[PDB]
Each structure stands twice: as structure tokens, then as C-alpha cells.
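Participant: Pasting a structure here, questions to come.
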Amino acid sequence: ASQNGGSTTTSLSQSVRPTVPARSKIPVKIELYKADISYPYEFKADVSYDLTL
Amino acid sequence: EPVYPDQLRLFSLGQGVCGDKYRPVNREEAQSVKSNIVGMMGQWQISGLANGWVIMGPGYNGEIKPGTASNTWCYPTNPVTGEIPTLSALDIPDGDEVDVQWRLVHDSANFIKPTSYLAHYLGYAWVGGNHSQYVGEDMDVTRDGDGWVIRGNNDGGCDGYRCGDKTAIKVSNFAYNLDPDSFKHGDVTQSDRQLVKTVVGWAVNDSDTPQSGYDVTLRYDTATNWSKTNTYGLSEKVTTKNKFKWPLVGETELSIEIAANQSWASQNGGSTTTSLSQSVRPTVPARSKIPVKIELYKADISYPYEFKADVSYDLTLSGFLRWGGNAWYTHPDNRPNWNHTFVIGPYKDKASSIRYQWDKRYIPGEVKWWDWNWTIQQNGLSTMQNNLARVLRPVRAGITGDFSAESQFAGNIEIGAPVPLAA
Amino acid sequence: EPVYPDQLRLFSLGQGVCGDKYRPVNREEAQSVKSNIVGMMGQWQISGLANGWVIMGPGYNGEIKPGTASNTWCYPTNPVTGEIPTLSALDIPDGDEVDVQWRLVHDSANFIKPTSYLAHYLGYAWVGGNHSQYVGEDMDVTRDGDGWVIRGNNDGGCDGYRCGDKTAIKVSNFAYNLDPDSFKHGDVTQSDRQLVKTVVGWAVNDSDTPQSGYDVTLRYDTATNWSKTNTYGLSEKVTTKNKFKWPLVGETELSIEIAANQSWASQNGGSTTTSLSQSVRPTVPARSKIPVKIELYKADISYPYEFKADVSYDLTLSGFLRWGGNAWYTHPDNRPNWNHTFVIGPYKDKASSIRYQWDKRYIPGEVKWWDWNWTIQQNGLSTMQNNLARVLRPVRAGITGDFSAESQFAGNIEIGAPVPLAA
């Protein structure tokens, strides 16, 4: 038998490390979330042209 | 420079080609007219163009060709903006989520009267007796179980018919974003905690000179996997058999069989794993013995949350348009109900403000809503702008609240006293 | 600005529309009334509104329409707060976990009398003879096996019936969180230790100039995997056979068979692995020979723990409400028992304080508890506030204790003397 196949995985892997040179108790909070994002965009001059007749 | 349909109607006084004393009408803008010719032109009516050409109304197939006639050159000479008069954000009294949302849903001036009026311009049907273009005499504003606006059934009268229908406005599933520093979450509290695991360690450094740090690296990984496969198999077998049989033990029934097997399968699947992997490394420049403790735990977390001003609004209207009874042009009149998108928040293809702009420019893109321009024929589209502004403007009021979620992983690192060591 | 049901009753003296000399009643707040109209209005009774309109009691379907009548404009003119009088945290004498928890469960003023009274307002049934609105003459406070409060059965008398029922208050499965520096764990002790593994190494640096550090990196990974799959297979086979048989050896019984196989399966599964992966790297700027030792081990760990003040309280009551016998409105009267949530600790949807606030604002969200407002009709909801405060306030007392767990992995790194090397 012969076979082919493949898989794709995406990982979100954050690393947080406070140096904290202090004698203390320091809370840290790391969050993952999903969202809809939208940005207004500033004007851009150039455009490329693709033409077939 | 596209010409807006607003002023586009005929200039009565003008001659046109013979010398209007205005800026010329041209081919480029002329072609852009086809989708709203009916608004401007009568069936037989004729209209001119500066390059010695003419346009004809809907009665004809007409291409852009020679003729003589008047039109508006006047409007193109001095175009007018078309903009929303004021973008300014509304300030509503602050509070908690229940009350702030209510006040917004309650506001006659800020919410209801304008939303109803906008609905009126846009095609929504009317109910019973009227007082002005918005919320009728019999009409009322009460709350739905969902928190939406609703009214009583008994009186009826939509489009002057006894049917039960009433207009309703949805409260959105609120979503917000905040650019400023103006909000915060307070100190955390753990409602419940269970301790999952602990790991302890130390670095022993008796000798004077060699001092170096210690690294503990952990990984807690749990994962789930799911997959499904489908296999198809085809079996082909040809067999022959003879009954001669071989005397010693050929077999009385002697068969020979060949089977060809073919099978193939395809599958898909996937898995997700989450890992909590802390790394602790004390530098510890000292001659010592240093304990370190690393902990993993599970807990319920809750935070009080500081007031935040902004909120985004998502609105889609009721399905009343089908009852609407106004001149459509773009859509045929149909009985079955269709909910019409009002999106205030920025979703480019959905948002109303863009569609308003798009209608002014004229773009043939894909569309699934009733267009803005027919209002010009029906209502003139004047002095409406402030009403549209009422709906479109951002609204904000500080809502204080809570931050809570399902139980989550948490962790901790403790460091001991570096006990003096000696050789 | 939502109007609270408290003061909402009728103003007897007032005329209303004809000129009350108060701030106007309006439509926005009027619609918000529907869910508690029965409290305020008689069946036929009529009430007014400032925009020349009127409201009618439960007898009618009535929409908001024209009429003339009095109502409260008075209360809306000057609203009152509705708040809890004092949030202050209670201080109880310190001790160990057994005793501190007991003292809390024992406190008549701080726990029992107020909790019982709150229960009384909220719908809990009464038992036998009474002394005040809380814990009756016959009633008593003793401890359940679980540590909860309980009383003797013999006397009986719930709702004045011989049945055995008694009120009980649960001790929570305590959970706490601490913002301050005020707590600590002491030195660790190893009850037992087993040594899992050891690895040793060294860097030899004879030559004068090249001096560089050495890195030992380890990984100990153990994992478990679990999965289950289900496969469905369908087999379709058509066969034909002839009996002509071929003389040499066709086969007397000549069959040809074709089988089509189809199968598919889906599965899910997952695995978790934990790794202990230490990394040690001495910089060792010296011309030397340096031994390093890295150890993995398993052990039982125990720490004495310094006193911590705060504790969070989780409370759900008994199931007595069904026996309760008070005017319900929201719920029908039913015999089967239902436990009612009291959550003191912050869980937004569960917590009592929020529900109290929510009832004041009026929000139609999903709800599964008896509402706060019916108390106004039944008891007036006055001078109760301090009692609610008694239950709601945070309580703290230092409890010293132990920190213990199941045996865990631990590790260690030892560094040797850097022995002088020469070329």
C-alpha cells in the first residue's frame, strides 16, 4: 500500500517573565482570547495593475 | 468625480447644450447613471450631455449618442458633501451593566424616536394610529423577556390590518473595546482552589568559589485526540474447481481460488493539547543551600472590574419591511419576512454608514439590503441627516462590573532562605 | 434612571397630571413596571403618567395610553440609595482550622440569628414555638456529622405540622485567597524520600586560555495515553455460480464472487505527559576540573504554614422554602424540595448581593431563585439592611496550619570543587 497525508497545527505560545528584583509577592496573569478585530487604515498611494484583454 | 443622485434631477430653467453657463456633463458620469435612471427620467423624457450627446429614459434601449437637450450641469458645477453632520459620542449616566443597558434601551430621544424614524425612512411598516413619522399613538415601548423592546398585541393594526404584528428592536449582545487607560480589574479572589501538583528542589553550593544558578523546567501537558476514517474495499475473486480429485489426498473437491483485494481510505482528525510549562531559575550568587518550590494548581478566580465607558452596538431590525408597502425598485414585493441589517459597529460590508456612502458613490458590488437612494424620491433625503446621526454616533457610559470565568489553572513559585554553607 | 419598587407605591395625597409639583413620570420607566404591577396596583386601579397618559392594573391588557390619574412622581424626584449599610470585615479570634471554623459556625450574633432571620425574610419555613422571627423556642443549634448545624427531630412542628423537618446550615468547603504579605509557609521536612536517578559530569580545562562553561540538560518524561474508536462496516456481496464445470478442472461448482466493502470509524483520545527537565550550567571561569551532580528524586513533603486571616464563604440553604407558605408571585407553590443558593463568595450569577442589586434595577436575565422584591410587600424591606449586612460581610481570623500533599518529584544540583589543572 502507498499513502500520503499531512497535518497542520497552530500554536499560540506566550512566555512571560518578570525580572522582579524586589522582595515581594508578584501576581501575573496570562490570557488567551478570540476576537473580531478592525482597523481604520491610512491612505496609500501605490497600486499595481494586472491586465489581460 | 461621481455625481450624487440627490441634486441630479432636472434643472428646469436650463437649456443644456446650447449654452447653460455651467460645467459640462460628461460620458464618464453618464454611464454611471443607468441604475437610477428611473428616478431622474420619464419613459420618453430626454436629457443632454456636453459632448454633443443625449440620454433617453427607460422607454428606450438608447446608447449614448447625438441629440440636443437640457440636464444638470448646474449640480456638477458645485457639489455638496452628503456627510453626517456630527459624529460626537453620547454621554449617558454611569452605573452597572443592568442599568446602563436599560437606560440606553429606554432613551426616547437618543434611542427610540430616532430608531423608529430611521426605520420609517428605510421601509418599515406602520401600525395603527399615528403621531408623527415615528412611534404611533397606540404604539408603546415595553420590554421583551430578552430585554428587547416590544409592545402589546391586542390593538393590532399593522399597515391598517388587524394582524398582531408589532415592531421590536433588539438589544445587542454587547461587545466593547477600549483604547484608553480608563479601566482596570481589581485584586483577585480565589473562591475555591484544588492543588494539582508540587515539585521541590535545591542547589547546594558548599565550596567558596563556584557559584552558579539552578534551573527547574516543568511541563504539564494534557491533550485530546479525535479522528474518523472511511474505508472502501472492493474484493474480486475468481475461482475454479475440479472434481477429479487426487487419489492419495488430492481432495475430492479440488478448488483453486485467487482473490484480488483493493481498498482505499481517507480520514481527517486533529488534536489539541495544552501545556503549562513554568521555568524557574534563581541566579543565587551566594555560597549556600537554596530551596525552591514550584506549584501547579486549579482554582476559581474572580475580579471586580473598574468602570469602562465604551460599548459597540450591533443592530438588525424586525422583518416589518415586507409589510412596508413603499416603492421598492431594487426588490420585488414579497410576503415572507426578512430581517434587515442595521450594523452600527464596524463590519465593513455590513455597516450602514458605509452603505450610505457607497450609495452615494455608486458601486455595483454584491449587495443584500434595500438601498439608500430611493429615499430621495420618496422623502427628498433632507434634514434627515441629524436623525441618522442619532443612530450612528457612538455612545458611552461607565459600567462597573465583575470579571469571572470557569475554573482555571494557576501556578506559583516560592524561594527559600539561602542557608549559609561552609566547607 | 430606573425607579426602585420600594417607594413606588401610590402617593395618596397627590393629584398627578393636574399638577403634583413633582418630577414627571415617564414612559421609559413605565414600561419597566410590568413585572411588578401587581405589587403596586389593584386589578381595576388606575395610575397616571406625565406625558398625558395612564396605566391600568392587572385586570386589563392596557397599553400606555391617554387618561388622567395620580401616581408617584414624588419618589422619582428624590431617589434613595438601596445600599448595604456597612461592608466592614468581621474579626474573630484566631486559632487552628478546627476551632476557627467552629467559632464561625457557633456565633449566635454573627452567624445564626442573622442567617435564620435572612432565611425568614427569604421564604424559609418556621418550626414549632417561636421567639422572634428567628430560631424558635424549641429550635436549637447542634452539630451535624459533617460539621453543619442541625437540631433534634423529636419535637417536630415545621409549619405547625408533626413532621420531622428541621433547618440546617451547611459549613462551606472553605476556599480562600490572600492579597497581603501576611502569610507564609515554614521550612520543609521530608517524611520519606526515594532516589529515582542521578547523573554526574565534569568539564576538564587543562589549558590556560580557553575557559568556558558546561551545560548539562536533562529530560525525564513519562506519559499515559488513552483512546477509544468505533468502527462501522458494511459489506455488500453479490455472487453468481454455475454448475457447468470445466472438464479439466474448471470446478464442478464454479463460483464468482464480488464483494464491496465499506467501513468508516471515528475516534477520540488523548494523552498527558509530565517532564522534569533540569538544566545546569556552571560558568566556571577557572582553569580546572569541575564535577557537577544532578539528581532526581521522589519524596513526601510537609510544611508548617503561618496563619492566614481571610476565608471565603459558600452557602446554599436547605429546601425549607417549599414548606414556606408565603405569597410567591414568581413561583408556583410546589411540595418537592429545592435547595436555594445563598452564595456569599463572588460568583457573579450566583451571588446574593448582585441579585439584590439586580432586583432593584430590573433586568430580565435568566433567573433561578426567588426574587428580592416580594419582601417589600410582605415585610416592607426596612431596617433589614443591617441583617443582610451581617450575612454578606467578609469575615476573617488567622488560622495557622499545615501544608501537605501526596508524594512529589524533587530534584537537586550539587557542584564540586574546581580542581586546579595544569598543562
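Quick note: numbers on chain B are straight from Swiss-Prot, i.e. 25-447, in order.
Note: Cβ is positioned from N, Cα and C throughout, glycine not excepted.
Pulled from Swiss-Prot, these are the listed features:
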MUTAGEN   B:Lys208 to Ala  No effect on heptamerization
MUTAGEN   B:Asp211 to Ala  No effect on heptamerization
MUTAGEN   B:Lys221 to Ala  Impairs heptamerization
MUTAGEN   B:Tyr244 to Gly  Blocks the hemolytic activity. Does not affect the initial structure, the ability to bind to cell-surface receptors or the capacity to form heptamers. Does not insert into membranes and form pores; the mutant heptamer is hydrophilic instead of being hydrophobic
MUTAGEN   B:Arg305 to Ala  Impairs heptamerization
MUTAGEN   B:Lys313 to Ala  No effect on heptamerization
MUTAGEN   B:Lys374 to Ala  Impairs heptamerization
MUTAGEN   B:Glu390 to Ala  Nearly abolishes heptamerization
Participant: Which has the fewest other CB atoms in a 10 Å radius around its CB: B:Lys208, B:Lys221, B:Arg305, B:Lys313, B:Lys374, the listed mutagenesis positions?
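Facilitator: Per-residue Cβ counts within 10 Å for the mutagenesis positions B:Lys208, B:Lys221, B:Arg305, B:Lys313, B:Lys374 bottom out at B:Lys208.
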Participant: How big is the Cα-to-Cα gap, in Å, between B:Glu390 (mutagenesis position) and B:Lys374 (mutagenesis position)?
Facilitator: 11
Participant: Under DSSP, is B:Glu390 (mutagenesis position) part of a helix or a strand, or is it coil?
Facilitator: coil
Participant: Chain C proximity: which mutagenesis positions among B:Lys313, B:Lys374, B:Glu390 have CB distances under 8 Å? Answer 'none' if there are none.
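Facilitator: Contact set vs C: none.
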Participant: Which of B:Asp211, B:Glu390 has the fewest nearby Cβ atoms, counting only those within 10 Å, among these mutagenesis positions?
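Facilitator: Result for the mutagenesis positions B:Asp211, B:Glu390: minimum number of other Cβ atoms within 10 Å at B:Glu390.
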Participant: Within 10 Å of the Cβ of B:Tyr244 (mutagenesis position), how many other Cβ atoms can you find? Include all protein chains, please.
Facilitator: 18
Participant: B:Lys208 (mutagenesis position) to B:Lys313 (mutagenesis position): how many Å between their Cα atoms?
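Facilitator: B:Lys208 (mutagenesis position) to B:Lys313 (mutagenesis position), Cα-Cα distance: 41 Å.
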Participant: Which one is it, among the mutagenesis positions B:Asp211, B:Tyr244, B:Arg305, B:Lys313, B:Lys374, that lies nearest to B:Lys221 (mutagenesis position) by Cα separation?
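Facilitator: Given the candidates B:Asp211, B:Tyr244, B:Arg305, B:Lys313, B:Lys374, the nearest one is B:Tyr244.
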Participant: Of the mutagenesis positions B:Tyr244, B:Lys313, B:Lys374, which one has its Cα closest to the Cα of B:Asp211 (mutagenesis position)?
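Facilitator: For B:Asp211 (mutagenesis position), the spatially nearest of the mutagenesis positions is B:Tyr244.
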